Amino acid sequence: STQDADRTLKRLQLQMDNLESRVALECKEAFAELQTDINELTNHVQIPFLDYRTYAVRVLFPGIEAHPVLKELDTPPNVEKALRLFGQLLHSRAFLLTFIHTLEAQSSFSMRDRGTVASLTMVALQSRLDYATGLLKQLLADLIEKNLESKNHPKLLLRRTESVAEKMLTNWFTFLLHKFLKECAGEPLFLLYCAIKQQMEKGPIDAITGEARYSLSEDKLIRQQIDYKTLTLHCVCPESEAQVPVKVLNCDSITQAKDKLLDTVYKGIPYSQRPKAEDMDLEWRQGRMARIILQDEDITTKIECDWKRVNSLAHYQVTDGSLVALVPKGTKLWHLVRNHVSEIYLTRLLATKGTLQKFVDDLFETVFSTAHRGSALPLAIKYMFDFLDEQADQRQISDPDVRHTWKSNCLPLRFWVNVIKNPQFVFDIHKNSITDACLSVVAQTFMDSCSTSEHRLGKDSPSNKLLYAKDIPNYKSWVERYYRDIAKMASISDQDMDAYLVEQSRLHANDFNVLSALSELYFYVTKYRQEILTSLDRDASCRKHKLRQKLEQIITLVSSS
């Protein structure tokens, strides 16, 4: 670099050091405050883990509610008969290898399809993970061989390929790391979620733009002056008709108020079991003289020149200590911000960052731990990392950055990043917009920590890179030491791994509707009928077991009546 470049880098670094100093001690006390807030709402309430099958489907099939895989599949007799024969073809190594490779060779087979097939296949094989794991390794070996002989960059492997195999590997980790979540990593993940959520609610949150006073995200940082006050509402408990205190802000929209009330009044109950804010009316008991109900929008909402403001608690002049109850029930809207970085905001981000730091450190540390709180490294991780090492060794590939990159690409950069961004895949919780925004910043820092690539700090650098510039180097060392420690461990024998996989398959054998998964998967058989059949006819091993004739029978059987 140039002397100028180095000069401006050093200035930016001390400029950062300066703003960090302004907030350092304040952050320490803010954290302690958050931690006692946290140990209250949860330390005496059970972490709301989803059950395995719900978690699995949330991850494997993102955003799909009531996936067929979790429910009955009433189907014609000939259809079920055909599907069961298809299911058995999936237990043929030669068939499944050929099936997947054929699909991927098709240009109409999209990235979306690749994920769909990867998820359906792993669900269908959930009861036979020992078999599945053998097939997965072959697929990965096939992918690695192909790419290294297409003569592509080693490090560039398992990154952009986005193969069915890589997606199946992610699903494989998803199945086999649930215990680790339950026992070790789930807690710090959940606590980070709670910390972020709680911290955001300490200040104004715009119900329309999703911006927040205390945003960890520069993009969602409220950039205007917002005066506000902390109110305490006393909510009539849905029991004695008994009451509880809830902290809210005067600027909070009525829905936000209702959601805050719900969170406290139902603090023990998992989210999906609570009533919805929109199915309740907030009623203000200044009575028994008067019981008046508040909403985001009613006859009193303020409208000015085509702008319509969401009603807040302050709109109704709700007073601190007010009694309250939750009872079953061409225009531009705005809430706090109406639209027709500087030091002050950089320091605000830094205060939030500093306040949440410990929760982030806890998560990253346990994700990259080999012997956490007495527990042991999950077998799936040692097994797969050893496999990757073997694949590297097969080619004399000694360069540490290669296997480091493969391991990062395969595990933390897919599985972990995904649950960090989406804790609601693991827990029965609601992740709101501002929380999602903060988690995105955390996920990016996490991603950066897994890279061997250098961190080039500059003004044009993303906020996360700037905020966490001093933390990344430490995190990177944790990751390096993680891979190192795992490699030193004793290899898991094939018999031991198989026994483990058999036990996992047994535990969850009936968690999913395999027939439903089979029917969904069969869609691709018919869309690429001709290509598949041709491949089965061409491949020598496929003929050995007359896979072509078997598929033909299935295709016919499903039509018959």
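All positions are counted from 1 along the displayed chain.
Here the Cβ of each residue, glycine as well, is placed from N, Cα and C on the backbone.
In Swiss-Prot, a published mutagenesis experiment is listed as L34 to R (Swiss-Prot position 1279), annotated Strongly reduced response to semaphorin. DSSP assigns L34 (mutagenesis position) to a helix. Around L34 (mutagenesis position), taking its Cβ as the centre, 21 other Cβ atoms fall within 10 Å, counting all chains.
Record note (Swiss-Prot), mutagenesis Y52 to A (Swiss-Prot position 1300): Almost abolishes response to semaphorin. The unchanged residue is displayed. In sequence order, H178, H508, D511 are the residues near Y52 (mutagenesis position), counting only same-chain partners six or more apart with C-beta under 8 A.
For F61 (mutagenesis position), other Cβ atoms within 10 Å of its Cβ number 19. In the three-state DSSP scheme, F61 (mutagenesis position) falls into the coil class. Experimental mutagenesis is annotated in Swiss-Prot for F61 to A (Swiss-Prot position 1309), with the remark: Almost abolishes response to semaphorin.
Here Swiss-Prot notes a mutagenesis experiment, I205 to R (Swiss-Prot position 1453), with the remark: Abolishes response to semaphorin. Cβ neighbours of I205 (mutagenesis position) (same chain, under 8 Å, six or more residues apart in sequence): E211, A212, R213, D252, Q256, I434.
For the published mutagenesis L216 to G (Swiss-Prot position 1464), Swiss-Prot gives the following note: Almost abolishes response to semaphorin. Its Cβ taken as reference, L216 (mutagenesis position) is surrounded by 30 other Cβ atoms within 10 Å in the chains shown.
For the recorded site, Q256 (mutagenesis position), the DSSP three-state label reads helix. Its own atom aside, the Cβ of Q256 (mutagenesis position) has 24 Cβ atoms within 10 angstroms in the protein chains shown. Here Swiss-Prot notes a mutagenesis experiment, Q256 to A (Swiss-Prot position 1506), with the remark: Abolishes response to semaphorin.
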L216 (mutagenesis position) and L34 (mutagenesis position), Cα-Cα, nearest whole angstrom: 15
Rounded distance in angstrom between the Cα atoms of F61 (mutagenesis position) and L216 (mutagenesis position): 29
Three-state secondary structure, which DSSP defines for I205 (mutagenesis position): strand
